[PDB]
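Peer 1: Here it is, the structure, as structure tokens.
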Amino acid sequence: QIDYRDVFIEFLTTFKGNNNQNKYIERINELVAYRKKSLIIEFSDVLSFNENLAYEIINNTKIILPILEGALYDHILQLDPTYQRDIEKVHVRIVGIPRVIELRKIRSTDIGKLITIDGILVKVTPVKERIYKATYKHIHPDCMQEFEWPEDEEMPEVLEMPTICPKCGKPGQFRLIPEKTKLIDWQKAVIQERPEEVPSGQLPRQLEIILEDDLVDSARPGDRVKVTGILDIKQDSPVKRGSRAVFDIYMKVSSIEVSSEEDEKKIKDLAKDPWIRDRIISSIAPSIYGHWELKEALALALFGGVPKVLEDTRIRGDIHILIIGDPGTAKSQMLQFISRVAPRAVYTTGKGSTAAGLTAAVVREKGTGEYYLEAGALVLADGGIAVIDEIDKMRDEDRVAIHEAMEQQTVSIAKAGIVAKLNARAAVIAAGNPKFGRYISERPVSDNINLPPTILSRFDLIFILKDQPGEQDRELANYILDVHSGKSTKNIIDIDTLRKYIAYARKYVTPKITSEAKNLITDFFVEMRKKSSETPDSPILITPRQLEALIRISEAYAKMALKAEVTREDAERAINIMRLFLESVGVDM
Amino acid sequence: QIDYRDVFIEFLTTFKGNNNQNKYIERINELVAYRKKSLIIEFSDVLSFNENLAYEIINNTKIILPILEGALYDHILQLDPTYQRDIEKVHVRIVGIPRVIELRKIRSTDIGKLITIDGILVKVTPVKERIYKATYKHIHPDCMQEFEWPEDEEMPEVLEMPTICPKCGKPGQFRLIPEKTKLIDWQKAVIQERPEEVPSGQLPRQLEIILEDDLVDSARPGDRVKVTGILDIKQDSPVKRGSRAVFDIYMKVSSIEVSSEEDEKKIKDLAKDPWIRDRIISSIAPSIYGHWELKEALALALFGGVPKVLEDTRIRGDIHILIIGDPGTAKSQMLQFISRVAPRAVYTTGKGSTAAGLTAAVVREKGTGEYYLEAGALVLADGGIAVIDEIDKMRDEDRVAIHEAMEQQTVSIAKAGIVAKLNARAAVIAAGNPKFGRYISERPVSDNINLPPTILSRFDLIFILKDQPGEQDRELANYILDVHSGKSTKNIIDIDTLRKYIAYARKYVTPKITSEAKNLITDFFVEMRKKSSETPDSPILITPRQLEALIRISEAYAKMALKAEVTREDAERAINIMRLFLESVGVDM
Amino acid sequence: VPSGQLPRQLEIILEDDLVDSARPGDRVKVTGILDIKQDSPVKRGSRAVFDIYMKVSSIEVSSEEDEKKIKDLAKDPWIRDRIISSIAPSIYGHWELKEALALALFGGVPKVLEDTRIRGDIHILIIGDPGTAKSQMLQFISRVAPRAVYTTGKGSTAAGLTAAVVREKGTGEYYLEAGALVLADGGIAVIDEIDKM
DNA sequence: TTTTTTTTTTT
Ligand SMILES: [Mg+2]
Ligand SMILES: [Mg+2]
Ligand SMILES: [Zn+2]
Ligand SMILES: [Zn+2]
């Protein structure tokens, strides 16, 4: 009843933020600057400013939402006249609706109301076009008339053509005119409930959501999102007789949330401590005590090196880590920790999940038989980390293709008339059990993990975990039971703060090699080759790949402290960690 | 509104090229001389001549293209009256449009405007025919009348039949008359975005394009192309009731660019250098240190020999290279460089390495349940270079399947009621590791390679790469670190001009053997046979295939310098590189 | 099921608040009205034959005196010995095996830690000579457990154990069907002749 | 995709 348009306008311009800065005006100006056409607002702010306005939004969103958008559009064009002729319709979206419904609990009483759903995206269709105002021509030798059939109404989701020509009042044949037809971007996605909320002995439920206008391509598949909108009954084919008076339901998305400058200031401040490197090492897997060398390697892997892209060649910048632990050594604890702390990670096994084990595969279409490509674990992890538990029982097909993916970081297909090349620039962290149950120290590494020696040369660092029944058993037994009761350490960095720290470093730090670091690395590599040459039965191969590992590892240390250059200290740490790796495999360095 | 066909005609004649030669006048002459029926206009020459003409072409493309084409047709008619009743309608093509949009960024606002898209062609359908003006006959005993159904309007993409006979104003049934129906050539192709612009973790997207009239068969799958035209919605099955007002997007191609006299001048200037051969060799994989003899061999395989086609036989002209080396010897890095510089190359490491994936596969056509052949790696590489990696890891039964393709350059299949032959004229470059992962000096050459002599005789050159630590490690380490520091070698022919040089040489230079070269080659072959007979323990058979390898190599050296005949120096170079290959396998001379 | 015959099936319809009142594999008692099923009325041409379906009005799955009886049993100091003696009374000996089988029926307490999860279920493997009554006890366990699934190594497949994809031919749609392991969630899965799988 | 029996190519 009461015109909230004035109330809405003053609320946007007079919203007391964290410091009465009127942040809504700031984002409105930002919207005009880049022509974003979409303004999001928080339900809490509306309720605090005027609870009566908030109730109207959450109860009569069908009626008052277009009214509010018109008021906002008038304000924007009044503020800036150049916004016209570019955007004819602005969008206002609400977030933080208190009406949260579990996906399995949806019933008929929730149809037509504004609700929010939390779940996981599984499928996303390519962007398409939907008609909301069509133009038709009456093909009747006396008419030759054009009109817009859905008069004074948006074209419904069911494509219907006129039966009587409105201009001539006659039936006949009508032809669509694409050139005078209004279109809107249209995308379809599927949301699946999280496994935590699935009841015992039941399969997870699914829901179809529709993304339109700027909401298209707002979330990659496999992301946890929060979706707000209206539910409605799907009509796949209304002309299909055969009873079936039952229908599915779908969601018209109005706002989607996935999963700051202040963070950057605190991240740079956190890097001011000269002992930041050791603090990061301590913060890695705080649950597990000891294993400092293994912890140090994992920190370097997350940061990684700087890849080099040249005119004729590309040089890998990722770091690969192999762990061979005895059963019961709890090798899966920090692996789960790595997945959580990594900004982007993929968890899988040796056999993979789909037909494409790790690299890729070519699959005939089920309906038409056409050949297409399915991405493997390595491809899906591009730009991030690929954690592969149980590396020793990969598919036989992948045992050869993994050579190229782990070194050239590409997957090449020349099968069934399809030629393609897929990027696989992903750091690989893998764990495998010894082939003889328990690791044997005297035996080499190749005959202990059941992998070709060529693969071993592709791993920057290899570590062996042995369940030694020493004095630590009592402490380990106490430690295991303490984890059962619950305990934590002190003076660490939480995963949430650490995750953004790693992400910031990987996006803005590209260390460069200095002359002093260059000389130190050169001498060690020459020393490395001499030692391996003397022993005619070296358990490991010392190839030029090892020299690349020294460069990559040293860069990660500089990146760990957000250093612009690589100095002697970074190089010295890189040499020392490689020295321990050679001792672990049994090489007298 | 003012007209511009006078300006358009004026521009065609009054435009001045780089040397004021009026190329468009010359281009018109070529169009008349060869009855080309299509003209190409560079956009950079339109706004320079008249900026006003540029925008109206871009904006009002639909209502200005027929006007300009009609004016040009009259200009051709006066230039050559006989052009009439040979080509009734002419087309003009505009290239270099400033509006370039990434495939993933196409939205609703882009429909109906002239845009440009860069991508990769993946598949092309066979040429078909489309009706744009139909003729019908009213089957009603009174009528017996014939007419063209779509009056003063081109036939729409949806085939629509009249409901009322225009000649008699009555309903009934109508019969199409194919003899009086006007047709236009029609072809459908699919374009794919380049891997560079694909976001990480996502599969590349595709778009459907339509080529009509002379644009058909202007490109082949696997080509980097730049396409220009207008987008539209796809009404594939409008008769399919059941709602679904959602439509796809396809592209109406107006002009296409694949992949210049100035290039010819640059190429000819390079050939004038007496040491052009050395420069080309030095330009092969500059980032790799050493391996000069291997770099020389790779250059020869890029150019190849001269195939001989006779009335009774065919002789292979391609050169095959085999590389065996220890892990981490830059085998894969050098092979990846070949695919960048080769005009056409195919890569296959581990997937598709079976017999079916390498030559051809018999797959059941699920559309009709029958069988048909699918091209393999070698067939897809016909006319180019096939690169095979990790050949030693292939199964022996799978490896023998390429014996026919490597020599007879054909693939023959007799399986499941299918008997067919396919052309596989491609050069094969293969890399692999020794039998025991690393080369062992104690064992002989035969068991180190671990390949049957039947396949070894088909390789023109074989090289063994040994990673022996010594005093060269310091030089190698310095070179690698210099590469990582951004330092690059100078006086190197870059990539794209090297690719143009190879493409020009292959299709324009055909060296011939002289009497001087005949005597040198004959003498060496006799000497080679005698030496092989001396030692029966050699792992390499000296067959007549080795004699033809000398001829092929000598021709490639002449082709490398754009020479029309093989002289004494080219034969000496061919003999010298043969000596190194023989020494590399323990066969002294 | 009579001798030499296959089990029959009936279709039931749950509406309003009766939805999601049971899970697959449960033994239920259902009350309602029977009616003939019409699905394709437009499909003219013969077939005046219809199937019957049940319109559910109330459903029961599988209480005070029983709780009292249970408490009285637990009061005996030797309740543990009585329970073990009640496992497969027709089998002689095998006291140690019977004791372990009793533990698996009850199980432990699952624990959720900061990062990992500790299962409360107990896994038992039995290796014995032929004729050692191995299959007899497993049949008893599958019958006495409140929720159990009995499978055989030869009569099971990977799809049948975890989940099977069923293509809805009516609409060309894919959906999952619960396997043996999923149906046994919260219960006991019995696998006979695991070595022959 | 799925279980099944069959001939077939190819995993
Ligand atoms: Mg390699
Ligand atoms: Mg038994
Ligand atoms: Zn009309
Ligand atoms: Zn008529």
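Counting begins at 1 with the first residue displayed.
Technique stated in the header: electron microscopy, 2.3 Å.
Just so it is clear, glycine is given a Cβ too, placed from its N, Cα and C backbone atoms.
Below are the features listed in Swiss-Prot for this protein:
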BINDING   C:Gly128, C:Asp129, C:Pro130, C:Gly131, C:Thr132, C:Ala133, C:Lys134, C:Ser135  ATP binding site
MUTAGEN   C:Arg117 to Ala (Swiss-Prot position 329)  Impairs helicase activity; when associated with 326-A-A-327
MUTAGEN   C:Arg119 to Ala (Swiss-Prot position 331)  Loss of helicase and ATPase activity
MUTAGEN   C:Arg147 to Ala (Swiss-Prot position 359)  Loss of helicase and reduction of ATPase activity
MUTAGEN   C:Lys154 to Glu (Swiss-Prot position 366)  Loss of helicase and reduction of ATPase activity
MUTAGEN   C:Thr162 to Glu (Swiss-Prot position 374)  Reduction of helicase and gain of ATPase activity
MUTAGEN   C:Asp192 to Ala (Swiss-Prot position 404)  Loss of helicase and ATPase activity
Peer 1: Name the one residue among C:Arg117, C:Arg119, C:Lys154, C:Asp192 whose Cα is closest in three-dimensional space to that of C:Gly131 (ATP binding site); these are the mutagenesis positions.
Peer 2: C:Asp192
Peer 1: Sort out the sequence-distant neighbours of C:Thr162 (mutagenesis position) for me: same chain, 6+ apart, CB within less than 8 Å of its CB, listed by position.
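Peer 2: In sequence order, the residues whose Cβ lies under 8 Å from that of C:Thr162 (mutagenesis position) (at least 6 apart) are C:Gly179, C:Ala180, C:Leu181, C:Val182.
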Peer 1: Hey, of the binding-site residues listed (C:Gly128, C:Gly131), which one tops the CB count within 10 A?
Peer 2: C:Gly128
Peer 1: For a quick check of understanding: among the mutagenesis positions C:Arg117, C:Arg119, C:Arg147, C:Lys154, which residue's Cβ has the most other Cβ atoms within 10 Å?
Peer 2: C:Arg147
Peer 1: Which of the mutagenesis positions C:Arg117, C:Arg119, C:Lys154 has its Cα closest in space to the Cα of C:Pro130 (ATP binding site)?
Peer 2: C:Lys154
Peer 1: Counting only residues 6+ away in sequence within the same chain, which have a CB under 8 Å from the CB of C:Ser135 (ATP binding site)?
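Peer 2: In sequence order, the residues whose Cβ lies under 8 Å from that of C:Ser135 (ATP binding site) (at least 6 apart) are C:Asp192.
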Peer 1: Determine the recorded positions, out of C:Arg119, C:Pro130, C:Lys134, C:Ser135, C:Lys154, lying near ligand 2 in the sense that the CB is under 6 Å from one of its atoms, and give them in sequence order.
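Peer 2: So the answer is C:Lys134, C:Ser135.
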Peer 1: Say you check the Cα of C:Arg119 (mutagenesis position) against those of the recorded positions C:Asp129, C:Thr132, C:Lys154; which is nearest?
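Peer 2: Closest candidate to C:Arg119 (mutagenesis position), judged by Cα separation, is C:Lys154.
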Peer 1: Counting Cβ atoms within 10 Å of each candidate's own Cβ, which of the recorded positions C:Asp129, C:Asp192 comes out highest?
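Peer 2: Of C:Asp129, C:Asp192, the one with the most crowded Cβ is C:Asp192.
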Peer 1: Helix, strand or coil by DSSP: which one applies to C:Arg117 (mutagenesis position)?
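Peer 2: The residue in question, C:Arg117 (mutagenesis position), is strand (DSSP, three-state).
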Peer 1: Pop the Cα-Cα gap between C:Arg117 (mutagenesis position) and C:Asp129 (ATP binding site) into the table, whole Å please.
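Peer 2: It is 36 Å, counting Cα to Cα.
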Peer 1: Inside 10 Å of the Cβ of C:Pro130 (ATP binding site), count up the other Cβ atoms and send me the figure.
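Peer 2: The answer is 6 other Cβ atoms.
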Peer 1: Starting from the Cβ of C:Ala133 (ATP binding site), draw a 10 Å sphere and report how many other Cβ atoms land inside it.
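Peer 2: That number is 16.
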Peer 1: Only counting partners 6 or more residues apart, tell me which same-chain residues put their Cβ under 8 Å from the Cβ of C:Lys134 (ATP binding site).
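Peer 2: Listed in sequence order, they are C:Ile126, C:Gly128, C:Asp192.
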Peer 1: For C:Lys154 (mutagenesis position) and C:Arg117 (mutagenesis position), what Cα-Cα distance in Å is obtained after rounding to a whole number?
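Peer 2: C:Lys154 (mutagenesis position) and C:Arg117 (mutagenesis position) have their Cα atoms 32 Å apart.
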